[PDB]
Amino acid sequence: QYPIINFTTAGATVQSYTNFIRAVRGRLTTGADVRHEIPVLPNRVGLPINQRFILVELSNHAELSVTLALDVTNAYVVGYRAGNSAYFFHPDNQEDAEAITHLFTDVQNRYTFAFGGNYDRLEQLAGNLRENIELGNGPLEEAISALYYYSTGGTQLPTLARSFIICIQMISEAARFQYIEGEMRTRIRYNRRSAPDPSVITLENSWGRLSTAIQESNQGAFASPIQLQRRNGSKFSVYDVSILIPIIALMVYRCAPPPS
């Protein structure tokens, strides 16, 4: 059975959220693969199906619960269960399609969305870009309700798409980036909902590239600089793993580390 991590928005605090994200990271990877002080997610190649997923059960003040399924290789939300229905994003390949047949096997009604779960698609469906979708404990509380009521016709697709966008950033992106975890902690601390600024958005967009640049680096030095953005939207270059150590918490596996 896949590991389950519980979080509730009901009376959520900085500490309870911090505990949650730490637990997610702990279940996503062993931490045995660390490169320049940054842990790496397990290699997809040869990973047994019995170790492929973790479950995040989200509860809210409305006394509703949903369970998200996360792929350990990339922290992607691949689908969710609410009551006796489960929904999965359109799989990218045959391996992923087979993999999701091992999730929520006890549930009565299982569906595959005809759309994928990437931001590009979800933003199109939501009718809003990430830059205009508010994040925080309130948005998450509401997202849990929206996911819960989808199967019974209580949630329009743009609201569902928006709700996924909220969950993905507050769970998966926070797990990937200490910086994004910090941004969410701030929102929770002051109970103030706000859309993510360019520093958050550019990190999310660059996670794959940053992971590769770090893993392919010459002793930490990037061959090609990566452009990120500050909070005010101004651009700066990253040349080295060093400045990313306090920013990135998990990388996607790209290759084996070079000889030590």
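Residues 40-299, in that order, are what chain A shows, numbered as in Swiss-Prot.
Technique stated in the header: X-ray crystallography, 1.6 Å.
The backbone N, Cα and C atoms fix where each Cβ goes, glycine too.
Noted in Swiss-Prot for the protein shown:
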- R83 to A: No effect on the toxic activity but suppresses the vascular leak syndrome (MUTAGEN)
- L109 to A or M: No effect on the toxic activity or the vascular leak syndrome (MUTAGEN)
- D110 to A, E or N: Suppresses the toxic activity (MUTAGEN)
- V111 to A or M: No effect on the toxic activity or the vascular leak syndrome (MUTAGEN)
- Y115, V116, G156, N157, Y158: AMP binding site (BINDING)
- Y115: active site (ACT_SITE)
- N132 to A: No effect on the toxic activity but Suppresses the vascular leak syndrome (MUTAGEN)
- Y158: active site (ACT_SITE)
- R215: active site (ACT_SITE)
Sequence gap of 6 or more, Cβ distance under 8 Å: name the residues on the same chain that satisfy this around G156 (AMP binding site), in order along the sequence. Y115, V116, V117, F128, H129, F203, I207
Sort out for me which one of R83, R215 has the most neighbouring CB atoms within 10 A, since those are the recorded positions we care about. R215
So which recorded positions are near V111 (mutagenesis position), with CA atoms within 10 Å, out of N132, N157, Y158, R215? none
Mind checking which of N132, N157 has the fewest other CB atoms within 10 A of its CB? They're the recorded positions. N132
Residues close to AMP site centre defined by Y115, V116, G156, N157, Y158, Cβ within 8 Å: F128, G155, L161, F203, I207, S211
To see if you understand the setup: which same-chain residues, six or more apart in sequence, place their Cβ under 8 Å from that of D110 (mutagenesis position)? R91, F92, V117, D135, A138
With an 8 Å cut-off on Cβ-Cβ distance and a minimum sequence separation of at least 6, pull the same-chain contacts of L109 (mutagenesis position), or say none. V63, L67, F92, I93, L94, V95, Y115, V116, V117, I210, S211
Between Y158 (AMP binding site) and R215 (active site), what is the CA-CA distance rounded to a whole number of Å? 16
Under a three-state DSSP reduction, the secondary structure at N132 (mutagenesis position) is coil
Measure from the Cβ of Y158 (AMP binding site) and count the other Cβ atoms within 10 Å, all protein chains considered. 17
Can you tell me the CA-to-CA distance separating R215 (active site) and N132 (mutagenesis position), as a whole number of Å? 23
According to DSSP, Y158 (AMP binding site) sits in helix
If you draw a 10 Å sphere on the Cβ of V111 (mutagenesis position), how many other Cβ atoms land inside? 19
